[PDB]
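Structure record follows, encoded as structure tokens.
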Amino acid sequence: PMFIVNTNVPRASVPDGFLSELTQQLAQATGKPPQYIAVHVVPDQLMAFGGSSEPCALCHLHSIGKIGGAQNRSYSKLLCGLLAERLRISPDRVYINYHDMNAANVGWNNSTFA
Amino acid sequence: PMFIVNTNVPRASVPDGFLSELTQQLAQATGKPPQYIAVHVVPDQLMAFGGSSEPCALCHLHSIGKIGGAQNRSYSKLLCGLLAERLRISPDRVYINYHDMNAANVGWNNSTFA
Amino acid sequence: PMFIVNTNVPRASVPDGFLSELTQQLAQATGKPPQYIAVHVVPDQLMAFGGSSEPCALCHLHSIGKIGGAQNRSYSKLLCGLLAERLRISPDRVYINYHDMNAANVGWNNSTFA
Ligand SMILES: [Zn+2]
Ligand SMILES: [Zn+2]
Ligand SMILES: [Zn+2]
């Protein structure tokens, strides 16, 4: 899994330990080994949500499998919870795009997962 | 809908009001309420288009529906027009990837849009 | 084709000529003219791979065609090779997501590629 969060929250408002928390919780929620989880946080962005520059987040989760209606609801509850608690972003100002990747379309270690 | 533009144009060359203009025009083009539109501009990037570093833009539009051949032509005319007029980027140095998302694959407010 | 690499390697560690090298190598690999290749490098990112903040890269390649099982293995060897040689990133700390785009879903020059 690869998770990116783009946010207008400033860098100093991203708490120490946040990438590690993301990694741990995504490993558990997806069932994937932590070694395969990548996370990326992009603060200080020029963004708006509903025309408003109040705190917001635009995110993507790519995974080989483990994507679907019920799973995605679970991930959203988890991730919006983290963004609210750690970054003080309202859940109704977060979008997360979920992408189920075919193994043949993910490169890693000089090859692909197919 | 959510729109990102990545560009090598400097931040100081992004005019005041640009995010609001994007929001408004995307609402109008997609037919979706502006409260549902998110926009993100990333200036000062290290980028090349066709081997050179004159102003350029690489963009993504994710939407739950409202994506298709004729619609996408209309979005491109709109968005390239805005990038040309406001950021002084030539339309032939803009790529826009259009992604039609399933509602179950978009997280928002602790759940999905399903 | 368009290629983005997001990395925690610092900007000063990105060699002069890297964008040009990516452009030329992608043109050769995809068989597309360099005029159609766009490249984007984003250094200094807050990211982790497997919970670790050692050097890593998270990448995307979007192309209209030229994506598939064998082609993607070849691109992965090529691109991991470049990131190892030029940015000193281990191949086992690189993910590349390959996205085969329909021509009608790529905007350019006020229209689409359809
Ligand atoms: Zn996406
Ligand atoms: Zn895309
Ligand atoms: Zn992707």
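Chain A residue numbers are taken from Swiss-Prot; in order, the displayed residues are 2-115.
Recorded method for this deposit: X-ray crystallography, 1.2 Å.
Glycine too: its Cβ is placed from the backbone N, Cα and C atoms.
As annotated by Swiss-Prot, active site, proton acceptor applies to A:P2. Per Swiss-Prot, substrate binding site is recorded for A:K33, A:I65, A:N98. Per Swiss-Prot, mutagenesis A:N111 to C is noted as: Causes formation of interchain disulfide bonds with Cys-81 from another subunit.
All features noted in Swiss-Prot, drawn onto the structure.
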residue : record                       : DSSP (3 states)
A:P2    : active site, proton acceptor : coil
A:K33   : substrate binding site       : coil
A:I65   : substrate binding site       : coil
A:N98   : substrate binding site       : strand
A:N111  : mutagenesis position         : coil
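With a CB cut-off of under 6 A applied against ligand 3, none of the recorded positions A:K33, A:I65, A:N98, A:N111 are retained. Checked against ligand 1, the recorded positions A:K33, A:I65, A:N98, A:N111 give A:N98 in sequence order as having a Cβ less than 6 Å away from one of its atoms. There are 23 other Cβ atoms within 10 Å of the Cβ belonging to the residue listed as 'active site, proton acceptor'.
Proximity to chain B, defined as a C-beta distance under 8 Å, is registered for none of the recorded positions A:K33, A:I65, A:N111. Using a Cβ-Cβ cut-off of under 8 Å to chain C, the recorded positions A:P2, A:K33, A:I65, A:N98, A:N111 reduce to A:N111.
Neighbour density for A:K33 (substrate binding site): within 10 A of its CB lie 16 other CB atoms from the protein chains shown. Neighbour count (other Cβ atoms within 10 Å of the Cβ, all protein chains): 18 for A:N98 (substrate binding site).
In this structure the C-alpha atoms belonging to A:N111 (mutagenesis position) and A:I65 (substrate binding site) are separated by 17 Å.
Residue pair A:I65 (substrate binding site) / A:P2 (active site, proton acceptor) shows a Cα separation of 7 Å.
Rounded to a whole number, the C-alpha distance linking the residue listed as 'active site, proton acceptor' with A:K33 (substrate binding site) is 8 angstrom. In the structure as shown, the Cβ atom of A:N111 (mutagenesis position) sits within 10 Å of 16 other Cβ atoms. Around A:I65 (substrate binding site), a 10 Å sphere centred on its CB holds 18 further CB atoms from the protein chains shown.
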